[PDB]
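Participant: Got a structure for you, written out below as structure tokens; questions coming shortly.
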2 protein chains.
Amino acid sequence: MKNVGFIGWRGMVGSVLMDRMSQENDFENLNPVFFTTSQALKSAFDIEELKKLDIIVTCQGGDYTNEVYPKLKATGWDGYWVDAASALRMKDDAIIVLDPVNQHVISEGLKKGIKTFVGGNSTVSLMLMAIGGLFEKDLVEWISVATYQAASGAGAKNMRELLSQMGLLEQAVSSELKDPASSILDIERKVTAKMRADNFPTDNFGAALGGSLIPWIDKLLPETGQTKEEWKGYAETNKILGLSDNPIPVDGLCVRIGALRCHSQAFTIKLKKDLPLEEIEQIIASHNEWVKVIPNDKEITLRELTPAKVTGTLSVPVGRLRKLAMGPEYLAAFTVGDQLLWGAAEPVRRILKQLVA
Amino acid sequence: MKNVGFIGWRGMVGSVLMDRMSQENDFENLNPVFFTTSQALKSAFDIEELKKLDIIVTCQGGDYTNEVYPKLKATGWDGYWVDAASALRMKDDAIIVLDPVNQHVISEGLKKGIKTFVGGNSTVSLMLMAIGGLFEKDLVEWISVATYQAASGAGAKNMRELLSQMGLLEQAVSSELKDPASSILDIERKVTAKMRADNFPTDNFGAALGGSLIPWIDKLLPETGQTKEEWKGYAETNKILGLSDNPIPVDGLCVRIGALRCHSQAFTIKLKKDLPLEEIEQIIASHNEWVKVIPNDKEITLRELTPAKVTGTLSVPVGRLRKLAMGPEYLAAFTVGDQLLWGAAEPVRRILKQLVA
Ligand SMILES: N[C@@H](CCO)C(=O)O
Ligand SMILES: N[C@@H](CCO)C(=O)O
């Protein structure tokens, strides 16, 4: 069978990948070799050991990639490189994977001789898994986005920091909350005071997240004023769909909220033509087996369209669908998706599966 | 001096109003009469007692208003009715107040003989206080909105429920969080399990808010598919600006997040003409003394553009300003504002001040 090396399999994303591969019995169809960066398992920095592998799957990160990758291909190695990190997404000899959406793009690359495949930006991937249909019919002129991103996208320590912040806030008024007759503004003043305290743990986010939000993710790109996270919307959406010749505008604001691992997004989709809502809904629900169209009903929306419902599942609900006041060609849409699955580990697991078949 | 009656002054909004009036020494210029609904202070249901007042300020709510209001005006009473509730906002003989934005609209009404003035929708009011300038120059063709609304808009019990939810989530993994070597996915599984537990207190929101979000606020309006909260965007923005003849489209998705009392909003503003960012920024910052333009810089954004910074203050920061990929006439903007102040108590306090001068 194909000899597959795994790097960064112990990290958070790597861990999800390992769990998903086990659940699906993916290890039965390949010969796994595990690497580590520890000096305390082959060495992740042993080029000769990596050179003997047919495929390398890394969830180690960009710094690792930028270091080892060049060296490895510099030895002639002609194997496949599957990466979760963003390091190589924008390279000419690499393809961004999300097979339920761009399978045809993936297949052509395997023929052109493409040997590098990279998982895509979580936000963009979750968007495409939700409204892939609209793009599948060149029905989208542009999309304005507003995200509600989870701590998992930032990292494990960030998730822990969010949780600690939540605890401290409640702890600040634990007794008052138990007293059904206590003043709410008093409670409010105290939690806000704690949130602003110097001892409030905000080292990882650089600001409070629990009980608040942060309208800024990643570095500023002076060229356009977007953060790198927002920049990936236009850049990655079009490379994934392979439309670098007829790019579809995708822009908006990426905001961090206090959710653990599900990214949510509010959309304003300008459609190229006036179409019936019922038809839009059918097109969306038919693109893939994971997207799930939620009726624009309160009770059902509260049960299905939330991080609480989606966390840890492969389901990608999309709802609140209706026409906007700007015109019958303006579509409103809200979606929730797990950041660690379709937003990270899953696309990686699925391309590997293809490569070892 | 003018005889002013106050109803619902003990509730959350009423409490903020009382505090703000005291801080500003507003009681020195009027003769206050306090009412109550308790049978255990005049009776809030004594029409003859209310009839002798020059002005009535109520934060009691819609049910109260719809009950007492008709009866009072049915006796000939020719005084002013200042209300925080939405009950009468859309009546022909009433004006929605937000003086820093529609003072000229307010003045004309006082002449036409308008005797009813109502505070506006929190989200709409906070939007206008932020980007009032753009509207002040008929520079806005339409605006797509995505909100991050606080629990305070729902009520005191909702704020308490959010806080309780946060505590339980952290409590579910308190020890693991203290252990710097513990597994994050283990932590994740436990908090999510608690969030989904039947004993997780979600009676007030009908769903978990802490650690999640709810893409639905208020009742569904079958006619358009919008929730009443989203509906107020178009309805109230234009009545406040008095443009029911040349309405400006305002639509989007209103989502509840785990914040105590600050509403935040991500905007996609389609401008009528191509203008320089620097000029847009100047126009915005000049509309009123409370709006505050935050440089599109990471460090400053994290310190100024958040519920943590704004909570309990009259400041209305607006930042992340830049042009969108859809074109140089597409503006991106993010704002944060306290829901109980400019979103409720302040506009009420300011119109009262005018009426008693
Ligand atoms: N989607 C994640 C990126 C994952 O690394 C985030 O919002 O940070
Ligand atoms: N702006 C508040 C409405 C206040 O009653 C909310 O978002 O619920």
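The residues of chain A that appear here are 1-40, 55-371 by Swiss-Prot count, in order.
So this one's X-ray crystallography, 2.1 Å, going by the header.
Just so you know, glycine gets a Cβ as well, placed from its N, Cα and C.
Found this in Swiss-Prot, in case it helps:
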- A:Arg10, A:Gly11, A:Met12, A:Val13, A:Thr37, A:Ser38, A:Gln74, A:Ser166, A:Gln353: NADP(+) binding site (BINDING)
- A:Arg103 to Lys: 2-fold increase in affinity for ASA, 23-fold decrease in affinity for phosphate, and 275-fold decrease in activity (MUTAGEN)
- A:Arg103 to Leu: 7-fold increase in affinity for ASA, 150-fold decrease in affinity for phosphate, and 1400-fold decrease in activity (MUTAGEN)
- A:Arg103, A:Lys246: phosphate binding site (BINDING)
- A:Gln163, A:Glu243, A:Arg270: substrate binding site (BINDING)
- A:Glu243 to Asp: No change in affinity for ASA and 82-fold decrease in activity (MUTAGEN)
- A:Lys246 to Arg: 2-fold increase in affinity for ASA, nearly no change in affinity for phosphate, and 30-fold decrease in activity (MUTAGEN)
- A:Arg270 to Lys: 2-fold decrease in affinity for ASA and 825-fold decrease in activity (MUTAGEN)
- A:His277: active site, proton acceptor (ACT_SITE)
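Buried or exposed, and what's around them? Tell me for each listed feature.
Facilitator: Around the Cβ of A:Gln74 (NADP(+) binding site), a 10 Å sphere holds 25 further Cβ atoms from the protein chains shown. Taken residue by residue with DSSP, A:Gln74 (NADP(+) binding site) is part of neither helix nor strand, so it is coil.
Taking all protein chains in view, 22 other C-beta atoms sit within 10 angstroms of the C-beta of A:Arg103 (mutagenesis position). In three-state terms derived from DSSP, A:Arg103 (mutagenesis position) belongs to neither a helical nor a strand segment and is classed as coil.
The secondary structure of A:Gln163 (substrate binding site), as reduced to three states from DSSP, is extended strand. Counting only same-chain residues six or more apart in sequence, the Cβ atoms lying under 8 angstroms from the Cβ of A:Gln163 (substrate binding site) belong to A:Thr137, A:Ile231, A:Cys268, A:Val269, A:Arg270, A:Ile271, A:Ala273, A:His277, A:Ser278, A:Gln353.
Close to A:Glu243 (mutagenesis position) in the fold, though at least 6 residues off in sequence, lie A:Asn135, A:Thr137, A:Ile231, A:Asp232, A:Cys268, each with a CB less than 8 Å from its CB.
Look at A:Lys246 (mutagenesis position): DSSP puts it in a helix. Annotation for A:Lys246 (mutagenesis position): same-chain Cβ neighbours under 8 Å, separated by at least 6 residues, are A:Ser100, A:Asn135, A:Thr137, A:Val138.
DSSP gives A:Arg270 (mutagenesis position) a strand state.
When other Cβ atoms within 10 Å of the Cβ of A:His277 (active site, proton acceptor) are tallied across all protein chains shown, the result is 29.
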Participant: Could you tell me, to the nearest whole Å, how far the Cα of A:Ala40 is from the Cα of A:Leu55, given 14 unmodelled residues between them?
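Facilitator: Flanking Cα atoms: 11 Å.
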Participant: May I ask for the distance between A:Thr37 (NADP(+) binding site) and A:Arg103 (mutagenesis position), taken between their Cα atoms and rounded to an integer number of Å?
Facilitator: 23
Participant: Can you tell me the three-state DSSP label for A:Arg10 (NADP(+) binding site)?
Facilitator: coil
Participant: For a quick check of understanding: among the recorded positions A:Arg10, A:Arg270, which residue's Cβ has the most other Cβ atoms within 10 Å?
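Facilitator: Buried the deepest by this measure is A:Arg270.
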Participant: If you skip the near sequence neighbours and keep only those at least six away, which residues in the chain come within under 8 angstroms of A:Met12 (NADP(+) binding site), Cβ to Cβ?
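Facilitator: Within the chain, A:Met12 (NADP(+) binding site) has Cβ neighbours under 8 Å at A:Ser166, A:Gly169, A:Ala170, A:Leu354.
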Participant: Of A:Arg10, A:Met12, A:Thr37, A:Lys246, A:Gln353, which recorded positions come close to ligand 1, meaning Cβ under 6 Å from one of its atoms?
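Facilitator: Only A:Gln353 meet the Cβ criterion.
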Participant: My list of recorded positions is A:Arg10, A:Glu243, A:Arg270; which of them have a Cβ under 8 Å from any chain B Cβ, in sequence order?
Facilitator: none
Participant: Would you say which of the binding-site residues A:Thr37, A:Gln353 has the most Cβ atoms within 10 Å of its own Cβ?
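Facilitator: Going through A:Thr37, A:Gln353 one by one, the largest Cβ count within 10 Å is at A:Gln353.
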